[PDB]
There are 4 protein chains.
Amino acid sequence: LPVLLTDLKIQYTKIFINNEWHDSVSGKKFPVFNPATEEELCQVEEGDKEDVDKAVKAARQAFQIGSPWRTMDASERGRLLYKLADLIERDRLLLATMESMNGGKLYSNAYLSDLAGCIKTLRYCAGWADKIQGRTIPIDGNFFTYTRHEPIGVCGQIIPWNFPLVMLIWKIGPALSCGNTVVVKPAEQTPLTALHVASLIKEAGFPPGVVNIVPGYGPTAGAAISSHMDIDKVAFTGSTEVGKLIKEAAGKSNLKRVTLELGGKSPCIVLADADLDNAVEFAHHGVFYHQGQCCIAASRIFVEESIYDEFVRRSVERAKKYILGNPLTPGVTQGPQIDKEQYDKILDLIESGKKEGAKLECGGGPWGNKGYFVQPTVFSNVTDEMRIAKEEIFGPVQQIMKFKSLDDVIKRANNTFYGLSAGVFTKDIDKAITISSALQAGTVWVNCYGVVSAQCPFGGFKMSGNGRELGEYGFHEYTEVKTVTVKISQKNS
Amino acid sequence: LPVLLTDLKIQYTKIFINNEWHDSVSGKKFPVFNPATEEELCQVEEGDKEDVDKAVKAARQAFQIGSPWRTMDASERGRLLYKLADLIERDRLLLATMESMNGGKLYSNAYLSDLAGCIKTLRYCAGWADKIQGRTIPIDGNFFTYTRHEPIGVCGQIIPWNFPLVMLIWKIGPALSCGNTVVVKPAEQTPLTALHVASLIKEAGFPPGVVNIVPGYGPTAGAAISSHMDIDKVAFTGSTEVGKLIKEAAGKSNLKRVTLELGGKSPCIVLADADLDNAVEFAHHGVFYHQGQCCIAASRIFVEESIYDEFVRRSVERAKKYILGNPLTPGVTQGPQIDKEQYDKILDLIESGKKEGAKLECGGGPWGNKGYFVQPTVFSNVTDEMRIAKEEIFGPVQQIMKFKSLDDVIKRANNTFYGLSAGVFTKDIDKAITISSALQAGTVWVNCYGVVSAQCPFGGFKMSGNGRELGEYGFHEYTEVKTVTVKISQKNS
Amino acid sequence: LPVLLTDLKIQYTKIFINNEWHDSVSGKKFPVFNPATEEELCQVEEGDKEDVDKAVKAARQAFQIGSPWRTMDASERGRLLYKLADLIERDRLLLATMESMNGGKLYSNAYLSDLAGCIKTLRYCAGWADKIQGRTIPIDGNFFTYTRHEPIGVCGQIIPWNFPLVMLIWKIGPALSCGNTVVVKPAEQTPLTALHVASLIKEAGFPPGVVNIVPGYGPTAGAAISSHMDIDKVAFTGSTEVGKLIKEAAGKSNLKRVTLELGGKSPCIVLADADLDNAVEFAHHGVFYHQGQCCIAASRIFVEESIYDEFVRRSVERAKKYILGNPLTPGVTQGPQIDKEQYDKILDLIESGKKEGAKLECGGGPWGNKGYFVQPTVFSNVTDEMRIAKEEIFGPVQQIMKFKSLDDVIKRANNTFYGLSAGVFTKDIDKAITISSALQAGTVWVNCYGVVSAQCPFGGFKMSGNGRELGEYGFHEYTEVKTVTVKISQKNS
Amino acid sequence: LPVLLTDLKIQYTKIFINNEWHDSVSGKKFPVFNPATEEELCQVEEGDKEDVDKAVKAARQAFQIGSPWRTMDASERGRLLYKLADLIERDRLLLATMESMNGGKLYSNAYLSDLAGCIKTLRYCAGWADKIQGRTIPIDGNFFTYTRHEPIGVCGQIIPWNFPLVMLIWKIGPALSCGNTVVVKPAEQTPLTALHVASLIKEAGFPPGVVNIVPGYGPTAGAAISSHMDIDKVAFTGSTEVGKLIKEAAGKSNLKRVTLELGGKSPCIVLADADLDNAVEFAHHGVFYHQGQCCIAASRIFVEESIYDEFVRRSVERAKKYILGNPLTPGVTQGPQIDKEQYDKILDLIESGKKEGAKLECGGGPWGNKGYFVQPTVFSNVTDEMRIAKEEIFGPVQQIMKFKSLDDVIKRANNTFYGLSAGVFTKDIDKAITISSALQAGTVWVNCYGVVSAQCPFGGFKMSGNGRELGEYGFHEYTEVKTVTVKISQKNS
Ligand SMILES: NC(=O)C1=CN([C@@H]2O[C@H](COP(=O)(O)OP(=O)(O)OC[C@H]3O[C@@H](n4cnc5c(N)ncnc54)[C@H](O)[C@@H]3O)[C@@H](O)[C@H]2O)C=CC1
Ligand SMILES: Cc1ccccc1-n1c(SCc2cccc(F)c2)nc2n[nH]cc2c1=O
Ligand SMILES: [Cl-]
Ligand SMILES: [Cl-]
Ligand SMILES: [Cl-]
Ligand SMILES: [Cl-]
Ligand SMILES: [Yb+3]
Ligand SMILES: [Yb+3]
């Protein structure tokens, strides 16, 4: 695990449009902070409506018929993506450090996992570029019919603060491989890595206007994207609240295509026959990963009565090993929460668990003199109407619950408007297959948790989102199908 | 072209839920009229919120894990669809007559085309049932990963009055083949054929609650579907206005998946080298078909100057041959418009064409003492800011316009928030391919128009809709993908 | 289980070419016998070279560009297949009776399973007809590129005597759905059902020459197909010996495409943790089905030492319940072998098991005064170099063997030039996945055996064959891909 | 067009097995010559049976379950292929020079086209590695069924001398992306570039035994591959003669999968309405490219009478511009033929054209004092029974013929046992589509010729080969499908 052997100097702090750096139209700038110390890192140009309009004009223009981005070989789109990946690999130390410092993200994860995932996902998406194919179709009558799987056009992409880089690449990888142009709104908390990557998009040689990045706020820059009359599609990861707002803004404006990923309250079902240690470990990592700030956090763990006490005891043991501190310092195993709002939300919900009569096993309060740190907390005997069983906490707060009836627990597991993911732990083949089939969730893990890869489509059932990202299937959501039907004298099979 | 040799007796006039006929909860009924005579045909139970709630409970229950519809072979879903098609083929005379009488639809088309399309589309969709497949995926790490392409769940389906039967089958065919359950809201103008088909769904042996049909009004029964918290997906064909309302209702309620088809202002581009007669004929049929009441109506026809006068003259000649009258009487070649609202809208827009200084070639007013008949009308010298060039008329009103610059006409053709379809007429290969690629439209026809088949996906660019119906691609919009990832000791390729 | 309530009258005994019945060119006829009584059933026209030449001319002519079979809608090919299926369903009693009487096949299976499989497979294949699609491809440079998945052309299809009808439909279903024409050579033992089906192909309305059926002998009619210079492809199921001859004949003549299915020596691996009764039952059915005359017969069963004695004891118990007799008489549970050659081969191999020092648990000799009956026989303590462990017996002869080392048994299971299928019986997920991945076999069943369906591709590893039949994947082997690449002024994505 | 600024030193001259250099078992070596000067370049270890056996043992061992090549991520296979491509890009000057010197291949083409194609094809194939997916299948009954698209195993790959490097990459790219191991037999004329690439496979880090390269002769090393009992599949490009031998050897030995590409006698059809200059240019390049030594050479050009004389005159003009000489010297536009045998074959066929009464327009004899040079030669008034109209010449010998009947010329174009490719030149859409549909050829170009790319599948109809290379479709021929069917308590859709 190597490190930057030189202090991080922040350089890229402007709005990126047509491969150049722009001040905000208003002249305004906003602060960006380090969540571990609560100190300002730098000022960044604040994008708003007017800036979004500039980015959209640039992206429209880059999408025009006859432009370099439309006429270049598909394989050359792929080539540019593979080059960007190599650039990101080149600046990996730097990027991982920036991610950690701005994101409150453990550096060893930032380096070994976030940066790796970026690189690998870009490479994956690069490979798809010239393998996006339409069809020839044996339509009734004397016609030749084919389809083109075209890019959609200008895609507005709104990204959260929990995985700034991964989410950037998850959005732009697919969009660009299929031949779209994009207007990206990073989280106001975490603009910095996206702008470094913007420099690399320029260095890689993407045509100007193919990628535009407008840092700024949600009700300002975000609302302007969702309501924009010349944006063909918006993709979003974040809160359910905002998801509703994007969808409605889109309905009122130009009926743009919308896709959403909106977090979860994901359940694990642990059967008596499960490898217990394996189940405890994955379930534990599944809820605590990145300070609980994962859409897929395993925030309800149902364990069969006969092993419930053991499961609880081992889980507490495991949660009691963390060292809180600066995400940059080696051996530190838990960073802060992203900001005040998330922090207050977590403490408030922890308070509800106590009041509602859940059993506190460890943690339960804040930590330190600065940083938005929260002690890793475990509740046992949680019941299904408690706030902590129902609401996404997005903090290091694990819920453990008992079942003895299998039909009953599947129904409890499904009894949520969420449905991002789930976990099933058992050694029995039939139960692995039938439970996973019956769970209403977009990804179901068996005897593992949190395994996510570029090859697999990813997204929600129900109010956890719509559409899929990544995998072959995800690519469909960045194409628009056109059917072309030509009259002919006579067809032959 | 055979006919019913017995007067049509209307029989099915109730709400269809769990394979039984129900009165409205309120006890209310509404009238259904014949558009050709303006006389009431019968009374039909008026579904509203409460009735939609009953249908949704039935459809949820039929979708439950372990139910007959979830556990039966995929091939048996297909078998039921092929059986329904045979039933519809059995009652073809009757259905075509009901469609014509209630829909104001020419009987020869109703029989030879609408009924045929229903039958053929059901058969197409039946064949897909056991060929809906997921994937096995060579994910990073030691895991086995597969996807299931599951049904979504309860699908609310809102249908217009222009093609009552075709639209019913376009909705239920795909939905059912993939294994969904459905709640169908037919157009208040045209409930009758859908309820006959409901009797046939029962006779075919679909499990109760797989198909439910709730006749009723849009702001009542329709709004209840769009806003319903236990409906997983709504599909809609109709007005842009309502499309916006569905999308926003869905955003506010449970973020249900939405797909929309919303009409158009579809352009044809006719080049000097075109087969002129062929172009005039298809363009003519492309705008006049079913009294102009087609989403794909070719409502802007751009013709190269050097053949523009000829194109106009032949088009007028062609439009002057129609015989208006009862859609049931043989030799009648133009029925009425569906109702008062559409009628007033058409006359109003015709009036705007006159006032705005378009050239009237023929028609321009109403016809007859009853029925909502409108004379087939042609405007030449139409310009791009005239209301008749911009707004979907949905009446027998053809617009013809001149161009001489090809780059310019592609831009005029694309300069619309619509994008359902287009037509290109030329003998030059390069122009056929490059123009069709550059047109922003979901289907582009070359040297033909209005060719639509079960094998081809169908839908809009831009504000003409989202998602695709039919073809392989359409089937994707009725599945929800679940990724299942199993930990294994060691994988091998 | 209903029966024909009328004696079977044989009617169709001629060569079928261009939808008409032809005498053999030579005037010769050959006998067809009932394997249960050894009595001649009828005489059938003997096809030879000259007759095959007539069928190939007919099939070539039906495949010509512009013919009805090439120009008809794909959906109409499908329609004809679905109609044939309905006809076969209509004559199911008759066909099942003919199959049983000529094939020595238990009537209850003939009716409930062979006839059902025919019908269901035809329906499956009918659904694919208009869903065979090519691609549009984003090739480098300014070109439009698409592929057509055309039919290959004239396909020669050589069928065995064990599943005459199923194999006929497995060959013609796919071939016809994709739009090929065919020349079918049924087994000399079992021409009769194929010719009844030929009458039904005519009644369904297939264009003449689309299906031609030439009954006759292998070195005569078969060799003429394999060596024919105007046959584009030969498909074959049967012996390894003949498979080699087909492939070499094809190499010397016109390099026609070849696909082969050639039987097996398929292994089951039964782990200590297996549901024992379930494993014994499926393994038992897996070897005894149709008098052992299945390509997939589970002819080596490796059982973990600790349950080996139990497994053996229960298996013997099960094998001792059969009633031998006329396949037509209800309650009869084992018919005769097809003929003298197979009979002698089975007895000879049984003799080798005794001599080589395998343990005889039951059976071991012939039965009855007529018919080619063989007692159901079980060997335990079989070892890997015994003839009965190595050679396909194709008789009711079950081999049971012991293992204790799992790595070792996978290697023993794979140590064969065959590889059609295998079975794994365990309750452990990891073992189910890793064993099945490691077995070199085309289909691997887990906790079952002999489950074969139209939706699944089917074929061999190694010397058990090449290519796949059925499923989506099988359809590929009946298409020829043509790439069409058009120069264009400028492409756009 | 840069050059090596340093004389080419030959270094790699051994047999490559398990990532190490081996002498021939026999100790024998054979000469390798430069076709332009007829001088020996070096000696190379002569592989034979015994050496092929060593390579096959290495490749089997590398394919074993649990080996690094089987267990590594698919994405990592892809990573290794992309790395090899970068290495080849690194040594591009060197490789292009080696190709030109050993292959008699124009250096500017070697560099700008062969080397480019290698690089681009490797990159294409790298992208497929982790996108090779199987299916989950909704089989009848209570089962879970999936397919794995596994690698086949050990693939023997026999390569010709016309495109040594391109053919190497066309074989290994796909094979390796899918996860096979390979035993490559380069052409005895042209081993040298393949062994340089072998050094790069080692430097890239492929596991030992994944790629093995055995230089040597056809009846020795080649026959040993085709007849080898532990080689799962052989792929071959070359003569029809040898193709027959491979197929038959495979039939007799272990029934290994075979695919073949075997050259052609590819026709162009030029209609009166064609862009004449464009047609003359592409047709000209289509026959003369690389001294006529292309499988796809446009060796029969049918031109409509009314433009035939013009077409001929312009074609002669074009053929008369070549400068023959050392393929390394800039401005040289035609190299020698590969060797004596090809040279004699070309002269002999030229002699037949004269004798049979074809009209000689230019060329007709050899050139120079050394090298196997042949003057670029054009025949007009060629007729369909002349040897030069029927036999693949594989020399710079163009045939031009007249037609006036379109139905007739399609039949003449198809009247050949070949079918690799064809060209159609016209401005009419209908004719482009209907002619290309009617031509019996694997690739059909419209208004171009010789456009071949990694994205498009490539191969023959009829005796021009079987199976396809490259594109999505080509990848199928390097997988073996296994169906896995698991018994379950109850399935749900
Ligand atoms: N894969 C399977 O399901 C089958 C496997 N077999 C195996 O083959 C063994 C021998 O049985 P046979 O009946 O002799 O099978 P076989 O392979 O000779 O007969 C099957 C078909 O091939 C034809 N045939 C025979 N000689 C031919 C030739 N020279 N050219 C072209 N076609 C020819 C036959 O006329 C028949 O239509 C069996 O004991 C069994 O192990 C036999 C039948 C089916
Ligand atoms: C597949 C099936 C459907 C319906 C009823 C029974 C079966 N079936 C069979 S069928 C054997 C067969 C028939 C044709 C081709 C083949 F490759 C194999 N073979 C079997 N062997 N052992 C159990 C079997 C079975 O259940
Ligand atoms: Cl998928
Ligand atoms: Cl498509
Ligand atoms: Cl498959
Ligand atoms: Cl393809
Ligand atoms: Yb006897
Ligand atoms: Yb010489």
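Chain D uses Swiss-Prot numbers throughout; the residues present, in order, are 9-501.
If you're wondering, the header gives X-ray crystallography, 2.1 Å.
From the backbone N, Cα and C atoms, a Cβ is placed for every residue, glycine too.
Annotation note: D:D352 (NAD(+) binding site) sits in a helical segment as assigned by DSSP. Cβ neighbours within 10 Å of D:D352 (NAD(+) binding site), excluding its own Cβ and spanning all shown chains: 12. The NAD(+) binding site annotation in Swiss-Prot covers D:167-170, D:193-196, D:226-227, D:246-247, D:269-271, D:349-353, D:400-402 and is backed by experimental evidence.
Taking a C-beta cut-off of under 8 Å and a sequence gap of six or more, D:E269 (NAD(+) binding site) has these contacts in its own chain: D:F244, D:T245, D:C303, D:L428, D:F466, D:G467, D:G468, D:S472, D:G473, D:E477. What Swiss-Prot records for D:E269 is active site, proton acceptor.
Looking at Swiss-Prot, the entry for mutagenesis of D:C302 to A or S says: Does not prevent inhibition by duocarmycin analogs. D:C302 (mutagenesis position) counts 24 other C-beta atoms within 10 Å of its own C-beta, drawing on all protein chains shown.
Residues or ranges marked as active site, nucleophile by Swiss-Prot on the basis of experimental evidence: D:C303.
Here D:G458 (mutagenesis position) comes close to D:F290, D:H293, D:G294, D:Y297, D:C302, D:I304, D:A306: these same-chain residues lie at least six apart in sequence, with C-beta atoms under 8 angstroms from its C-beta. A coil conformation is recorded for D:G458 (mutagenesis position) in the three-state DSSP classification, outside any helix or strand. Listed in Swiss-Prot is the mutagenesis experiment D:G458 to N, annotated as follows: No significant effect on aldehyde dehydrogenase activity. Prevents the inhibition by ALDH1A1-specific inhibitors.
With the fewest other Cβ atoms inside 10 Å of its Cβ, the least crowded of the binding-site residues D:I167, D:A195, D:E349 in this structure is D:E349.
Taking a C-beta cut-off of under 8 angstroms and a sequence separation of 6 or more, D:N170 (NAD(+) binding site) has the following same-chain neighbours: D:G111, D:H298, D:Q301, D:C302, D:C303, D:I346. Under DSSP, D:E269 (NAD(+) binding site) is assigned to a strand (E or B) in the three-state scheme.
Close to D:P227 (NAD(+) binding site) in the fold, though at least 6 residues off in sequence, lies no residue with a CB less than 8 Å from its CB. For D:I401 (NAD(+) binding site), applying a Cβ distance below 8 Å and a minimum sequence separation of six or more within one chain yields D:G300, D:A305, D:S307, D:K353, D:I354, D:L357. Residue environment of D:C303 (active site, nucleophile) contains 24 other Cβ atoms, counted within 10 Å of its Cβ in all protein chains.
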